[PDB]
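Enquirer: What follows is a structure written as structure tokens; I'll ask about it next.
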4 protein chains.
Amino acid sequence: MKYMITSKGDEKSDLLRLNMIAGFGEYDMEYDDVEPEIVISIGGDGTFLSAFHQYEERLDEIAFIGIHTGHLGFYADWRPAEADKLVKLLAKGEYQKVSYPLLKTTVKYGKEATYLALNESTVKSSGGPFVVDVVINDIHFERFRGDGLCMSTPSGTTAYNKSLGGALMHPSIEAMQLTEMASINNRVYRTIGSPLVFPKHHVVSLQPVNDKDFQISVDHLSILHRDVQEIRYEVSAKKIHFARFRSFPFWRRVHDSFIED
Amino acid sequence: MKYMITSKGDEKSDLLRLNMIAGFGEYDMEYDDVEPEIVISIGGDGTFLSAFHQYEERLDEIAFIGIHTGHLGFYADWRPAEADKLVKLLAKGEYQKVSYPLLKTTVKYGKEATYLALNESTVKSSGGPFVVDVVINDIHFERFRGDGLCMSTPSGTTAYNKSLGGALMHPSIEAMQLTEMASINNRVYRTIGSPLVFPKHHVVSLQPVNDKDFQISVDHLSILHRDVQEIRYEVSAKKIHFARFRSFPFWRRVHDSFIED
Amino acid sequence: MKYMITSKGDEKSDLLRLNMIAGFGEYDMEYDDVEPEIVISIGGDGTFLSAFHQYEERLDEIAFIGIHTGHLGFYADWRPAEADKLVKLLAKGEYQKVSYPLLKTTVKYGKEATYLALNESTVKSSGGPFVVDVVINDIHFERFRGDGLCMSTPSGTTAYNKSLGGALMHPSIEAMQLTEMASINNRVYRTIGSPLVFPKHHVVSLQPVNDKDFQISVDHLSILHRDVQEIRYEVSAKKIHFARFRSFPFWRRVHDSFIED
Amino acid sequence: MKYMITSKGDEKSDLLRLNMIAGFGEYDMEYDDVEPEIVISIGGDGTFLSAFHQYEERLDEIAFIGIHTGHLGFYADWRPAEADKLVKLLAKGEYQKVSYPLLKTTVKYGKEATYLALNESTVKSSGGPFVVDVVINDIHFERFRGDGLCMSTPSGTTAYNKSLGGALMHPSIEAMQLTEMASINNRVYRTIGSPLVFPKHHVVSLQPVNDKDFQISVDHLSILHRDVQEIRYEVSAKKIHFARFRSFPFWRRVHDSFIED
Ligand SMILES: C#CCCCN(CC#Cc1nc2c(N)ncnc2n1[C@@H]1O[C@H](CNC(=O)NCC)[C@@H](O)[C@H]1O)C[C@H]1O[C@@H](n2cnc3c(N)ncnc32)[C@H](O)[C@@H]1O
Ligand SMILES: C#CCCCN(CC#Cc1nc2c(N)ncnc2n1[C@@H]1O[C@H](CNC(=O)NCC)[C@@H](O)[C@H]1O)C[C@H]1O[C@@H](n2cnc3c(N)ncnc32)[C@H](O)[C@@H]1O
Ligand SMILES: C#CCCCN(CC#Cc1nc2c(N)ncnc2n1[C@@H]1O[C@H](CNC(=O)NCC)[C@@H](O)[C@H]1O)C[C@H]1O[C@@H](n2cnc3c(N)ncnc32)[C@H](O)[C@@H]1O
Ligand SMILES: C#CCCCN(CC#Cc1nc2c(N)ncnc2n1[C@@H]1O[C@H](CNC(=O)NCC)[C@@H](O)[C@H]1O)C[C@H]1O[C@@H](n2cnc3c(N)ncnc32)[C@H](O)[C@@H]1O
């Protein structure tokens, strides 16, 4: 019943938001942006990402929906001309919910900060060279030296992960995927090169070697952390829920976005 | 109780086999290569692969063990000097079993042949250009034109898959991964490029466009199929079982094989 | 004055050929397919490649021209609607000539065969594993184990070379470029991975390690060589000459073929 | 006759410098760090890079020599134990000189700054997304959106260029090579992907689309430029000269650094 709508803030998106609010006024639907059950995002994937983070403390109580006013988004995958048909079906309800895994990032100091990502979490150096020891379930795997690392959710595999050579994986797979950014590899320095796909309950830990200052990005929020002792990655126990009103399979979403629509 | 041992057939491996048979003679163990419960492979990964295919019709009744007489194998991951300690622990039994997913390939004609793979199944043209339509769960995904395609199990991701840019994935993930071989991409021709990771119950189907003759390889068995109507890939319902006597984690096996041992 | 025209042999291309012959009949131009000075290819890049090889023994006496009846070719880069304007300017003559480097392949036995390539020369195994020692100017560089190797001219860098990760290089650079096909890289096996760009007068030599039978392709002619002692690559001293009637820069040809036309 | 020596500043390198100065005292050699003819760098490639930039205004009057106190450098390719044999041969002189191409970067504002690079020049965004139009000899080639671009000299192709997928090219080739950093490629955005190798006299120009602030790195000097109108790349007319006392071929240097020494 409760719902809210975020807008990219351009003219196209604000007006669509006002028309859907007016349309919702004709049903037993209450606009509440403090404890919504339905969160509608109008813009692009960036706008959907912002809506996710705005409500990340009530993920289990919310079903998300993305409307793309521009080109197709991987998250905002319904067209504005569908808005009225969307208002109807939401109002009635009785829709199915679809869940995607999320990535948990923990940053320890010398204290602890955790973040939830829908696309990916990346780490780079704050200026100096990036050198980190990569530990998988407490086993020292490799010493990474290069530009940085990117740890992706399944639904993020079509975003930054894709541009770094990562594999695309179906979002029903509870996993995370680590890809390299420009690693150095010579007689002295050696990384695996290949992307790595980790299952639930595996912990990947980055440990500093020299500099302890890192720029850490969660989705498109980039934050400089100082005095870093460890960055820990693992598939979250939390999941994001999408209201789904029709079949739009992931691989078809992939075909439409990258091959031809 | 029943068991058998395959050997690479060189002097090192035959002698180790004879010594383990002699060692087994000192326990309630019967050498039976028709209905073994324990299959021991002595050689390299190729030798383990051959042992897998020799007994693929009794996978649920067999626990496999690989001994590497040469360099570390991903499947033959115990050292010859461990043979006597291996005979002991097998004899007693009471070991844990570890299962890895397998890949099912179906080839249809104008009749049907199916194959089980532990590493991967690849398709190439019998001489002409390789052009196939790639259909994912009955959705036309792309038209692939190039050298060929490779579909990998999780434990195969460190084999051919790795050399083609595929991601490495932990074998506890019930999935298969498709990688391209030298795809052409220009104004007229368009593939996804990225590896694709499919979950259980997804069906990837290759459909010929012009030539219907393909060289299909399952592990390192390469067979020319004529008059091909479809090649269908999916995670098998069958699994391979390994007798495990100690912890040797996959990511540590990966580190030892590729980073440094 | 002397000239000839090859055709892809479909209806579109044969008719264009007949109309250009008729058009040439109106000038001091003689159709001679034994000692042409102007060779016109009507079809696609494959048709231009065949025309190149048909006359590779008179490369210094011939200027080539490609007309693409289908999509833009990198070699057949003029449109059929330009045919009449082409006949005119050829007839008069006084056009500029443009030269592209070529690749020389030498195959030695236990005797010698040499081949000239306009796109590339590739080597693969005749069935077994491909293992070759790579020697650069008599220095042992690496042992390559994998699917095969591809050695490209500059103008071939947009063809097979491109699909294997090679760099695109401007054809005014007298060089050749070696790219890997699916090399194995682990503790035991080590290749450079990166494409290699060699200047004029450098000799790259492939030397067999075990099997001496290789499938060698020059452009799209694939030939099984038995009892191979060495394959030697070097930039040819010979060059292919194009009649050029207007500016169509390589990088613009690249943009039109791969980015958008 | 005039010469100077730079040191990494650790104990190993300072002492080697003092011993070579003492050794030079026994010949007609004058220590002059204002107008040297011979510049000796003792440290690693970073130390050689700093020596290059210290004297980039007298490149035509200087022959450089690199001594590596740590692992082999691509520029500092002589061993400390060779120092005394080095002092001798320098003193006499009569050595051959070897020249490598350099990269010229021009940055225009709304004024002009130029820089010379021995390894590469890279461009990234000052925080926002990196979006630049890539113009080759005044032809609009592509719109690049992603992490950044890297433009490499031939001798830089084994440095950052290598980690980004670039080809390795022999330094006798007067060229520069452009590689992408994590480009986005989907229905809306399209780059060539492949590295590009440009000959002498080609001009690659980056032109801003939205944000005009870029972090530009020349070798390992990273500088934030504001109010940028254009970045222009081209092979320099200037060259760096190495004193060479024996054969150490580039491809052997490549083998030693990456394959095995
Ligand atoms: C800048 C800016 C404003 C947009 C912020 N943006 C929103 C998004 C998204 C998003 N999620 C997915 C997805 N799950 N599946 C497929 N498409 C997806 N997209 C698409 O990415 C584009 C927007 N991103 C950029 O232009 N990035 C700068 C190169 C649009 O086409 C979206 O539809 C943040 C995300 O940027 C991704 N990103 C960052 N650097 C990247 C790079 N070098 N290459 C590719 N992606 C990169 C990263 O993952 C991050 O979370
Ligand atoms: C030839 C020959 C004789 C050996 C047959 N061989 C056995 C195996 C294996 C195997 N399984 C795995 C694994 N799960 N994890 C990591 N290592 C693994 N290996 C290792 O591969 C090497 C042997 N293969 C080759 O030399 N291939 C020719 C280039 C050895 O080091 C093994 O320890 C078959 C397998 O070959 C793989 N293969 C084929 N073409 C490849 C290529 N171009 N690059 C890389 N691998 C390739 C493919 O996957 C196939 O099933
Ligand atoms: C099959 C068939 C019939 C065509 C024969 N064909 C002619 C050509 C050409 C050619 N030269 C260039 C060039 N200099 N610049 C850019 N485009 C170019 N093309 C284009 O390639 C396409 C035709 N090739 C294929 O379809 N190959 C099978 C995948 C067409 O679009 C041409 O316009 C031979 C050439 O095939 C190339 N080839 C082979 N295997 C490849 C692969 N896996 N990926 C990419 N290219 C491959 C190789 O280099 C060879 O010489
Ligand atoms: C940091 C730091 C201090 C060193 C500064 N350093 C000096 C150099 C060099 C150099 N020139 C060459 C060459 N022509 N041929 C082959 N080896 C070469 N190296 C080697 O690079 C290593 C040092 N660089 C780094 O560790 N970079 C951070 C990842 C050492 O092994 C050198 O022997 C600057 C150069 O860094 C290169 N660089 C930057 N980011 C890179 C990346 N992500 N991957 C690979 N290289 C990168 C870039 O090109 C720049 O000019």
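We number chain B the way Swiss-Prot does; in order, the residues shown are 1-110, 114-264.
Method reported for this entry: X-ray crystallography, 2.3 Å.
Placement of Cβ uses the backbone N, Cα and C atoms for every residue, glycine included.
Among the features that Swiss-Prot reports, active site, proton acceptor is placed at B:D45, with the record citing experimental evidence. The annotation NAD(+) binding site is assigned in Swiss-Prot to B:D45, B:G46, B:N122, B:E123, B:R148, B:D150, B:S158, B:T161, B:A162, B:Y163, B:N164, B:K165, B:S166, B:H223. One mutagenesis experiment named in Swiss-Prot is B:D45 to N, and its note says Only minor changes in the structure and a 10-fold decrease in the kinase activity. B:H223 to E appears in Swiss-Prot as a mutagenesis experiment; the accompanying note says: Twice less active than the wild-type. Its activity toward DTA is increased 2-fold.
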Enquirer: Of B:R148, B:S158, B:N164, B:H223, which recorded positions come close to ligand 3, meaning Cβ under 6 Å from one of its atoms?
Expert: B:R148
Enquirer: Considering only the binding-site residues B:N122, B:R148, B:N164, which residue has the minimal Cα-Cα separation from B:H223 (mutagenesis position)?
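Expert: Nearest by Cα distance to B:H223 (mutagenesis position): B:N122.
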Enquirer: With 8 Å as the upper Cβ-Cβ limit, not reached, which of the recorded positions B:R148, B:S158, B:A162, B:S166, B:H223 neighbour chain C?
Expert: B:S166
Enquirer: Would you count the other C-beta atoms found within 10 angstroms of the C-beta of B:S158 (NAD(+) binding site) for me?
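Expert: Total other Cβ atoms inside 10 Å, all chains included: 24.
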Enquirer: Suppose we draw a 10 Å sphere around the Cβ of B:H223 (mutagenesis position). How many other Cβ atoms does it contain, all chains included?
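Expert: Neighbour count, Cβ to Cβ under the 10 Å cut-off: 15.
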Enquirer: Cβ-Cβ under 8 Å from B:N164 (NAD(+) binding site), same chain, 6 or more residues apart: which ones?
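Expert: B:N164 (NAD(+) binding site) has long-range Cβ partners B:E123, B:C153, B:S155, B:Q180, B:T182, B:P198.
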Enquirer: Could you tell me which of the recorded positions B:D45, B:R148, B:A162, B:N164, B:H223 have their C-beta within a distance under 6 angstroms of some atom of ligand 2?
Expert: B:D45, B:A162, B:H223
Enquirer: Among B:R148, B:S158, B:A162, B:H223, please name the recorded positions whose Cβ is nearer than 6 Å to ligand 1.
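Expert: Listed by sequence, the hits amount to none.
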Enquirer: Round to the nearest Å and give the CA-to-CA distance linking B:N122 (NAD(+) binding site) with B:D45 (mutagenesis position).
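Expert: B:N122 (NAD(+) binding site) and B:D45 (mutagenesis position) have their Cα atoms 10 Å apart.
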Enquirer: What is the straight-line CA distance, in whole angstrom, from B:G110 to B:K114 across the 3 unmodelled residues?
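Expert: Taking the Cα of each end residue, the distance is 6 Å.
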Enquirer: Pairwise over B:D45, B:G46, B:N122, B:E123, B:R148, B:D150, B:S158, B:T161, B:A162, B:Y163, B:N164, B:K165, B:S166, B:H223, annotated as binding NAD(+), what's the top Cα to Cα distance to the nearest Å?
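Expert: With B:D45, B:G46, B:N122, B:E123, B:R148, B:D150, B:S158, B:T161, B:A162, B:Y163, B:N164, B:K165, B:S166, B:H223 as the binding residues for NAD(+), the largest Cα distance is 31 Å.
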Enquirer: May I ask for the distance between B:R148 (NAD(+) binding site) and B:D45 (mutagenesis position), taken between their Cα atoms and rounded to an integer number of Å?
Expert: 31
Enquirer: Within a 10 Å radius of its Cβ, which of these binding-site residues (B:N122, B:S166) has the fewest neighbouring Cβ atoms?
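Expert: Per-residue Cβ counts within 10 Å for the binding-site residues B:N122, B:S166 bottom out at B:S166.
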Enquirer: Looking only at C-alpha atoms, tell me how far B:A162 (NAD(+) binding site) is from B:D45 (mutagenesis position), rounded to the nearest Å.
Expert: 10
Enquirer: Would you mind reading off the Cα separation of B:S166 (NAD(+) binding site) from B:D45 (mutagenesis position), to the nearest angstrom?
Expert: 16
Enquirer: Work out how many Å separate B:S158 (NAD(+) binding site) and B:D45 (mutagenesis position) at their Cα atoms, rounded off.
Expert: 12
Enquirer: Indicate whether B:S158 (NAD(+) binding site) is helix, strand or coil by DSSP.
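Expert: Going by the DSSP assignment, B:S158 (NAD(+) binding site) falls within a helical segment, counted as helix.
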